[PDB]
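J.: Got a structure for you, questions after.
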Number of protein chains: 8
Amino acid sequence: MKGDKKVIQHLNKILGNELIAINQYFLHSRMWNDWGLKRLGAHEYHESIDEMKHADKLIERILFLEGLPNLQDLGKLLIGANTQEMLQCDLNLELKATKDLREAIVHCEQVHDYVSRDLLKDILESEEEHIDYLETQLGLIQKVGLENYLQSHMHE
Amino acid sequence: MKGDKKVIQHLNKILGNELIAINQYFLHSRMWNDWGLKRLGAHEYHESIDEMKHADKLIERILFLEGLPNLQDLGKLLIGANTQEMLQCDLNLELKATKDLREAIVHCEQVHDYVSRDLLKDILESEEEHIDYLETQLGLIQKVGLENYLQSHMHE
Amino acid sequence: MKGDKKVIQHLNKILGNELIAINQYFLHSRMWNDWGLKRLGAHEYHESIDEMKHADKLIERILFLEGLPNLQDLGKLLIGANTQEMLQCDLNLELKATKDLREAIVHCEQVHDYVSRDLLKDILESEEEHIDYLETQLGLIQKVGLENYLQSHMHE
Amino acid sequence: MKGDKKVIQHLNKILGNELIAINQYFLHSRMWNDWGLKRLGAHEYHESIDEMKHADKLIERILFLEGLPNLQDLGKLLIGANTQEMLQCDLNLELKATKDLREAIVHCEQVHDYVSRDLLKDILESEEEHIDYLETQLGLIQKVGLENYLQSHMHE
Amino acid sequence: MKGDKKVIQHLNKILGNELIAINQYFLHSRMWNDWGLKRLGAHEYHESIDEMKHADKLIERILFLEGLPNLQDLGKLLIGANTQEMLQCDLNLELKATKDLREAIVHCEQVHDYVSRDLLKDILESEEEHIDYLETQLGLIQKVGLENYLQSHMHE
Amino acid sequence: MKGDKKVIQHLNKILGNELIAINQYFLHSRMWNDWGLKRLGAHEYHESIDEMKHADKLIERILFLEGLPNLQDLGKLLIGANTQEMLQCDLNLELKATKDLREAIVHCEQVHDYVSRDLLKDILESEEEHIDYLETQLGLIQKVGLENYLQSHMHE
Amino acid sequence: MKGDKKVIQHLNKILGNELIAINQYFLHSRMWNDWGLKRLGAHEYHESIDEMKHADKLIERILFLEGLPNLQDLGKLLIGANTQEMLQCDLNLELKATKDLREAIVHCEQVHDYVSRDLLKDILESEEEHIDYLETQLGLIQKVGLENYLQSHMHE
Amino acid sequence: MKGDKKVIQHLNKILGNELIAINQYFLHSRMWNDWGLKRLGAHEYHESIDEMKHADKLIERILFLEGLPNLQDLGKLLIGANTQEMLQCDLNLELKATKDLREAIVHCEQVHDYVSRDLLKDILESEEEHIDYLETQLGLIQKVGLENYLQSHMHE
Ligand code: HEM
Ligand code: HEM
Ligand code: HEM
Ligand code: HEM
Ligand SMILES: [K+]
Ligand SMILES: [K+]
Ligand SMILES: [K+]
């Protein structure tokens, strides 16, 4: 079913974002495991699977709309070098992502692609939850102290 | 455990190849699903996942060796336009990946990184099993014909 | 809860389309069975139950809004004479139904009937999935040939 | 994630409506239980639980958006003295609650808080379902007569 | 038990033929698996096992009759170039085998070795069941075409 | 994958050795059953099966490398006439076979066919385990006496 | 099976390193248990089991190659006086040990003792995994603080 | 608990005997497995585990009494070259171990360390159970003959 050209562009933009987040979060997860923060490495691993699942849904939507999913153009990974910076890097990406989700939803609505809007809104709900997690983690570092924070994520 | 700088470099080259394969195969899977060749899309999906797992091990070995895993630099996806092209592209990708795996194993031997060698060999075994799959599909397209081959991959 | 008059007109329009589809898809199903294409007959039967359930949800919503559901007016069925026409006729019908759905959703948002919009959106998502199936089937008749496509749909 | 000040004002306005509904439906339930109308009691109890669960989701969402949920300001409970009064009071409350949900959804949409909109639309759907229930009971009273309607709600 | 010298000789010829069949059918099996015709691969494998169990029974009997089993002399494998010739090569071999089997049986009856005879008839029956399978496949290639026959044996 | 001609010749040589072992162990197995040493017949039968499984793995590899497995050329069986000779015969062959296995691994490294090397190393470990069993069996005959060694192998 | 003199020399060297780790890690385990750091004691107890199983494999290999395992000679145990020093001592011992495994693997390849090489590579992998653990723990002691690190290992 | 200094010397002397017994019985065990006398090898393996378990109890006690357990000094293993010599080496070793245990118990009593005394008495009881096994095996060799004796420990 031929979709709106700019909807497909918006979708391919969100996909771009999901593709960065997949790589960024898989690396942070394997970093945290390598440092012995097993509980963070495991949580971050599932945040990366979630983004893979969003990508799958966006790729399927684009092919159905007779577009070309663009898995080639990979933007800037935000790699942290310590725990707080990695969580902050995850948050700065998710916030870039949700800005682009709002603009894409705005446009689906103008062109009446109500199903693409519903799909993006479900991704946006997932991303807002992840923002809530990340912001909470940066909160706890402050409330229990960095040493305690890292101590609480050594084991599962 | 600080490892050979060039072993890490080899590991990241193998990692870069895996990241292409992941995207290229995942894209091909969802194209075969879009066209209703669901037996092909399922099988290509699991090739995409197998490369996802090799990437996981490579990343873990790189971080253990105190290298920095490179997930930023995505090489060239080989995206086909029809079933015979998509299979042939995957095969070309796989043949380049096995050239690189062999060179990396040769280097692991020289510097005595026998465990990295063993990982790369397990991946190499897997990449050769995929090449057997691919060569065999292209062979079947000639033995039964393209129409019959697509027919047989319509349903699971 | 007295609903908006034009919303009720729009829901009755959608309902009229659903009623056509019910009958068109059920006849096509039964013709496919009569011809020995049982995979098609079975698939299309479920396609028409799904329309039946959509019509249930529209009938309930119209009565809740204190309108009178119109099951008396039945528009033109698009009945095909062979598997390729029958598939294309189904698609032509779904394409007219998504146009009406989008127009009914537009009005629902104008008058803040956000619950009716969400019901229509869920129907629209269903309709598009059907469109995906039909386009794909027609695409397969081209890729594998009609004789092979029909053969693949003789047996369950 | 700092949300929009008027979004939070609206959410808290929706929250305050739930907080009335909880108290009002919970008292009416205990009144019907006290009178021996156990089926009305048990059903109204579950309507209070439903509003309690809506209030939780609002509270959760207001805090994520970094506002302060307002559980201090309690508006006018509409307590009835007999079944007909109480059903009508419940229905007047829910008709107020839906007017306020529509105004807030209009505002979430204007600022692109699409997640807050979906949350409010989900509550809106539950409230309309309660309105069907209420209008229907008041309709049954006229059809079967007050003394028969009460009879049918004595037992569970 | 000291057996007849020419019975042992006949037995050891029958064993020679089983040994060709074992290797020939196993290589055809793995050949069909290399080509992706897993249904012929699976079936021809079980024919190889079946000839293995016959060879077992002939060795036990030869030794009980106090002769030396001959596993050293291996006749000519007829290895086929494609699916059709592999089936015809198996059939050629089985037809030679049935002939030796009937001479062996004739002689067994002459010297009153009725138990050897009964073992040989049991093998002969299995050989004729296999000849039926072989003739039947070759007929299916003429009836449905080579492309269709091969397609039907891609998937198990 | 066209493999190295010399690798394919090495594999075909290792296959020839396994083909000899299959027949040799199978005959020794069935002689020990004819003589009442069931525990030896049972153990040796499984040595025959394990060689058959090596044979299988090599055929699949040779075909994958686009060579032609040689099942036609059957070297000299070393059949013994009494228990100690049969054991010593089995041992002579396994020592011949490990030597060839080592020569082919050497050549698989020189040409970077690490997967083939891995398969041959697995076979080699198994053939070394058979050598331990054989040396040990012969050593036990020295320690307990041949009468006692055969007695200990009458029953399972 | 008479093995190479220098391979047996190398193998007895690995065993002697295993016997040191066995005792060192057991003692450290019982020290952590005595101080009430039961989680460290349990894990250290299991690393000591791990070295006990490698020693078993080395002993069995040496004896198969008709060497004499040397369980008499016992090198310097590196015993720490506190958690940080005990982990560092384990790490220094594991680093001496992987050096000797590498030299041993080198010599195994020279004389074509491919089975011994594969057993030592298996050990080498286990040692590296254990090295990753030790470095990770020292890193955590830095990043969470010693008191917090110890606290996390009081209980199981 | 500041333990008596001579108790702790005694305890480390019994520990040093245990450490010899561990390595000696383990070595004999793998020697008997390698010769195919699997029953002796299994029984000797468990004798080694039991001494490992005594050693662990001693280490804990020494640490409790605030001694430094001594795993560095390893005395003279008694390794035989055949079964009877091995059995008699174990018996010589156990006979030295129980003389040291009796001496350590005496001193424990004289200083009122009744808990250490009890631990030692339980080890002694087990050492006397091993002496009973050993003496009985040597007597069996005399009664049934070494050839029969060894025959009876060939299999499990
Ligand atoms: C650096 C790149 C990637 C890495 C390291 C990676 C890693 C993984 C891993 C480890 C798994 C779990 C497999 C298993 O244990 O069975 C997985 C699953 C999966 N991956 Fe990836 N992946 C990557 C990229 C992608 C991409 C590009 C996509 C799709 C566009 C994707 C889609 C999926 C999906 C759908 C699953 C299944 C998860 C589920 O349904 O539970 N991944 N990936
Ligand atoms: C206004 C028109 C119709 C409505 C609202 C309607 C509604 C429904 C619903 C809700 C179901 C049950 C779905 C479920 O399993 O949840 C159903 C079942 C079914 N309908 Fe319809 N339907 C309509 C017209 C038709 C027509 C025209 C036909 C055939 C010519 C038909 C044939 C069937 C059949 C065979 C079933 C299966 C029921 C069973 O086996 O239990 N329906 N319908
Ligand atoms: C090319 C030479 C041969 C090959 C490649 C081969 C292969 C095999 C394989 C793969 C199996 C199955 C093992 C499993 O269960 O995974 C098997 C079983 C067996 N083989 Fe062979 N074989 C060969 C020659 C022989 C010969 C010469 C004999 C006897 C004279 C024989 C007798 C048997 C028997 C009795 C079984 C057990 C069958 C059953 O009951 O399942 N094989 N063989
Ligand atoms: C040459 C030296 C040693 C060797 C070859 C050895 C070998 C083994 C083996 C193979 C096991 C069985 C573990 C399993 O398979 O799960 C074991 C268990 C064990 N070892 Fe040792 N070990 C040695 C020295 C020691 C020492 C010196 C100690 C104590 C100071 C010790 C303490 C233990 C304990 C407590 C167990 C568990 C026993 C049980 O409950 O089963 N080992 N050992
Ligand atoms: K066909
Ligand atoms: K703490
Ligand atoms: K005896």
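Cβ atoms here come from the backbone N, Cα and C positions, even for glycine.
In case it's useful when we look at the structure, here is the feature table from Swiss-Prot:
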BINDING   A:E18, A:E51, A:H54, A:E127  Fe(2+) Fe1 binding site
MUTAGEN   A:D34 to F  About 30% active in Fe(2+) oxidation and storage, diiron-binding site does not coordinate fully, decreased overall flexibility of the BFR, partially occludes B-pores, see Fe ion inside the B-pore
BINDING   A:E51, A:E94, A:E127, A:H130  Fe(2+) Fe2 binding site
BINDING   A:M52  heme b binding site
MUTAGEN   A:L68 to A  Assembles into normal BFR with wild-type ability to oxidize Fe(2+) and store Fe(3+), 5.2-fold decrease in rate of iron release from BRF, greatly reduced affinity for Bfd
MUTAGEN   A:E85 to A  Assembles into normal BFR with wild-type ability to oxidize Fe(2+) and store Fe(3+), 5.5-fold decrease in rate of iron release from BRF, greatly reduced affinity for Bfd
MUTAGEN   A:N148 to L  About 70% active in Fe(2+) oxidation and storage, diiron-binding site does not coordinate fully, decreased overall flexibility of the BFR, loss of 1 ligand to K(+), reveals more Fe cations bound inside the BFR cavity
BINDING   A:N148, A:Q151  K(+) binding site
MUTAGEN   A:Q151 to L  About 70% active in Fe(2+) oxidation and storage, diiron-binding site does not coordinate fully, loss of bound K(+)
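Looking at the shown structure, can you explain where the listed features end up?
T.: Of all the Cβ atoms in the protein chains shown, 23 others lie within 10 Å of the Cβ of A:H54 (Fe(2+) Fe1 binding site).
Taken residue by residue with DSSP, A:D34 (mutagenesis position) is part of a helix.
Cβ neighbour count for A:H130 (Fe(2+) Fe2 binding site) (all protein chains, 10 Å cutoff from its Cβ): 21.
Taking the Cβ of A:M52 (heme b binding site) as reference, residues of its chain lying under 8 Å away and at least six apart in sequence are, in sequence order, A:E18, A:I22.
In the three-state DSSP reading, A:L68 (mutagenesis position) counts as coil. Neighbours of A:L68 (mutagenesis position), defined as other CB atoms within 10 A of its CB across all chains, total 13.
DSSP gives A:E85 (mutagenesis position) a helix state. The local packing around A:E85 (mutagenesis position), expressed as other Cβ atoms within 10 Å of its Cβ over all shown chains, amounts to 13.
DSSP assigns A:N148 (mutagenesis position) to a helix in the three-state reduction. Long-range Cβ proximity for A:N148 (mutagenesis position), meaning a same-chain Cβ under 8 A and a gap of 6 or more residues, is found for none.
In sequence order, no residues are near A:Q151 (mutagenesis position), counting only same-chain partners six or more apart with C-beta under 8 A.
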J.: Over all shown protein chains, what is the count of other CB atoms within 10 A of the CB belonging to A:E127 (Fe(2+) Fe1 binding site)?
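T.: A:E127 (Fe(2+) Fe1 binding site): 24 neighbouring Cβ atoms within 10 Å.
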J.: What are the non-local neighbours of A:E51 (Fe(2+) Fe1 binding site), defined as same-chain residues 6+ apart in sequence with CB under 8 A from its CB?
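T.: For A:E51 (Fe(2+) Fe1 binding site), the qualifying residues are A:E18, A:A21, A:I22, A:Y25.
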J.: From the mutagenesis positions listed here (A:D34, A:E85, A:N148, A:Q151), select those whose CB sits under 6 A from an atom of ligand 1.
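T.: Result: none.
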J.: Report the residues of the chain - excluding A:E51, A:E94, A:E127, A:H130 - with C-beta within 8 Å of the mean position of the site's C-beta atoms, for the recorded Fe(2+) Fe2 site, in sequence order.
T.: A:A21, A:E47, A:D50, A:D90, A:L93, A:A97, A:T98, A:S126, A:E129, A:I131
J.: Given a separation of at least six residues and a C-beta threshold under 8 Å, show me what packs close to A:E94 (Fe(2+) Fe2 binding site) in the same chain.
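T.: Spatial neighbours, sequence-distant, of A:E94 (Fe(2+) Fe2 binding site): A:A21, A:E127, A:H130, A:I131, A:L134.
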J.: Counting other Cβ atoms within 10 Å of each residue's Cβ, which of the recorded positions A:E18, A:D34 comes out lowest?
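T.: Each of the recorded positions A:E18, A:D34 was scored by Cβ atoms within 10 Å; lowest is A:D34.
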J.: Taking the centroid of the Cβ atoms of A:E18, A:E51, A:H54, A:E127 as the Fe(2+) Fe1 site, which other residues of that chain lie with their Cβ within 8 Å of it, listed in sequence order?
T.: A:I14, A:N17, A:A21, A:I22, A:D50, A:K53, A:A55, A:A97, A:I123, A:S126
J.: Quick one: of the recorded positions A:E18, A:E51, A:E94, A:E127, A:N148, flag those whose CB is under 6 Å from ligand 6, and say none if nothing qualifies.
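T.: Result: A:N148.
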J.: Near chain B, which of the recorded positions A:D34, A:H54, A:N148, A:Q151 can you find when the cut-off is a Cβ distance under 8 Å?
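T.: Answer, by Cβ distance to chain B: A:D34.
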J.: To the nearest Å, how far is the Cα of A:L68 (mutagenesis position) from the Cα of A:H54 (Fe(2+) Fe1 binding site)?
T.: 17
J.: Rounded to a whole number, how many Å is the Cα of A:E85 (mutagenesis position) away from the Cα of A:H54 (Fe(2+) Fe1 binding site)?
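T.: Cα to Cα, A:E85 (mutagenesis position) and A:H54 (Fe(2+) Fe1 binding site) are separated by 25 Å.
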